[PDB]
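Note sheet for the following structure.
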Amino acid sequence: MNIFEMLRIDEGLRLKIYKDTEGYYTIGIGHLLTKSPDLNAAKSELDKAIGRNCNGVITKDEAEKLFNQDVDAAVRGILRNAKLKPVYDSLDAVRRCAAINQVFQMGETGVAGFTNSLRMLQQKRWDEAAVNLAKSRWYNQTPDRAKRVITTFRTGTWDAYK
Ligand SMILES: CCO[C@@H]1CCC=CO1
C-alpha cells in the first residue's frame, strides 16, 4: 500500500464526467473539475486540464496523469502550509498518507477547523486525535472513507485498506 493505491481505493476511477459526493463535476481518480452546476463549465475545465477537446471523456492514462499531478500538488500544498507542515513532518510515513488523503479530499480551506485534531496528531495522542477527527462534517458526510483515514491516523498501519 502507498498513497496512490490508497486514494485509488477511496476515489475510484471513472473515465466520464460524474458528480462527486458533494454533487460537483469530477473525472478520473477524484479530479474535481468545478463547483459550477454548469456541465459546459466542467467540460471547459476538463479540456484545459488535458490540453485537447475531450467532450467529457478521458483515457485511463489521462486519468492517471491528472492523479499524479493532484497527489503532487496536495503534498506540496501541505509543505507550503504553515499550520500543516510541522504536523506533517512530525508524522511517520503511513500517517503522512492519511494527511495527504484528507487534504486531497477536503483541500486546505478548513484547516483552522482541524486545529485541535492537528495538535493531538503532533502530540502523538492517537486515540484522542481519532475521536476528535470524527467530530466533523467530513466524518458525517463520508463516514466509511473517514473511518478508514482515521484508522490510518490512529494506528499508523494500513489495516483499514487490507
Ligand atoms: C484537511 C487538512 O486539515 C488536516 C490535515 C490532516 C489531518 C487533519 O486535518
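Please read every residue number as a count from 1 along the shown chain.
Per the header: X-ray crystallography, 1.3 Å.
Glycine is treated like the rest: Cβ placed from N, Cα and C.
There are 20 other CB atoms within 10 A of the CB of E11 (mutagenesis position), with all protein chains counted. Here the residue is the original one, but Swiss-Prot notes a mutagenesis experiment at this spot, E11 to Q: Complete loss of activity.
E11 to A, F, H, M or N appears in Swiss-Prot as a published mutagenesis result, with the remark: Complete loss of enzymatic activity. In three-state terms derived from DSSP, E11 (mutagenesis position) belongs to a helical segment.
Per Swiss-Prot, the feature active site, proton donor/acceptor maps to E11 (among others); the stated evidence is experimental evidence.
Sequence-distant neighbours of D20 (mutagenesis position): residues of the same chain at least 6 apart with a C-beta under 8 Å from its C-beta are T26, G30, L32. A coil conformation is recorded for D20 (mutagenesis position) in the three-state DSSP classification, outside any helix or strand. The annotation that Swiss-Prot gives for the mutagenesis experiment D20 to A, N, S or T reads: Complete loss of enzymatic activity.
For the mutagenesis result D20 to C, the note given in Swiss-Prot is Nearly no effet on specific enzymatic activity.
Quoted from Swiss-Prot, the note attached to the mutagenesis of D20 to E or Q states: Loss of 99% of enzymatic activity.
Marked as active site, proton donor/acceptor by Swiss-Prot: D20 (among others).
While the structure shown retains the original residue, Swiss-Prot records the mutagenesis experiment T26 to E with this note: Complete loss of activity at neutral pH; covalently bound substrate. Of all Cβ atoms in the shown protein chains, 22 besides its own fall within 10 Å of the Cβ of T26 (mutagenesis position).
Looking at Swiss-Prot, the entry for mutagenesis of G30 to A says: Almost complete loss of enzymatic activity. In three-state terms derived from DSSP, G30 (mutagenesis position) belongs to neither a helical nor a strand segment and is classed as coil.
Among the mutagenesis experiments that Swiss-Prot reports, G30 to F is described with the note: Almost complete loss of enzymatic activity. The enzyme is destabilized by 1.5 kcal/mol. The 10 Å shell around the Cβ of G30 (mutagenesis position) contains 21 further Cβ atoms across the protein chains shown.
If you draw a 10 Å sphere around the CB of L32 (substrate binding site), it holds 18 other CB atoms from the protein chains shown. Per Swiss-Prot, substrate binding site is recorded for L32, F104, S117, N132.
Long-range Cβ contacts of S117 (mutagenesis position) within its own chain (separation 6+, distance under 8 Å): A129, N132, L133. Secondary structure at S117 (mutagenesis position), taken from DSSP and collapsed to helix, strand or coil, is helix. Recorded in Swiss-Prot as a mutagenesis result, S117 to F carries the remark: 10-fold decrease in enzymatic activity.
Here the residue is the original one, while Swiss-Prot reports the published mutagenesis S117 to I with the comment 500-fold decrease in enzymatic activity.
According to Swiss-Prot, the experimentally introduced change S117 to V is described as follows: 50-fold decrease in enzymatic activity.
For the mutagenesis of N132 to M or F, Swiss-Prot gives this note: 2-fold decrease in enzymatic activity. The structure shown keeps the original residue.
Swiss-Prot documents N132 to I as a published mutagenesis change and attaches the note 5-fold decrease in enzymatic activity. According to DSSP, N132 (mutagenesis position) sits within a helical segment.
Calculated from their C-alpha atoms, the gap between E11 (mutagenesis position) and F104 (substrate binding site) amounts to 10 Å. Non-local contacts of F104 (substrate binding site) by the CB criterion (under 8 A, 6+ apart in sequence, same chain) comprise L7, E11, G30, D70, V71, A74.
Our reading of the substrate binding annotation (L32, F104, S117, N132) yields a largest Cα to Cα distance of 27 angstrom. Checked against ligand 1, the recorded positions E11, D20, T26, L32, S117, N132 give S117 as the ones with a Cβ under 6 Å from it, listed in sequence order.
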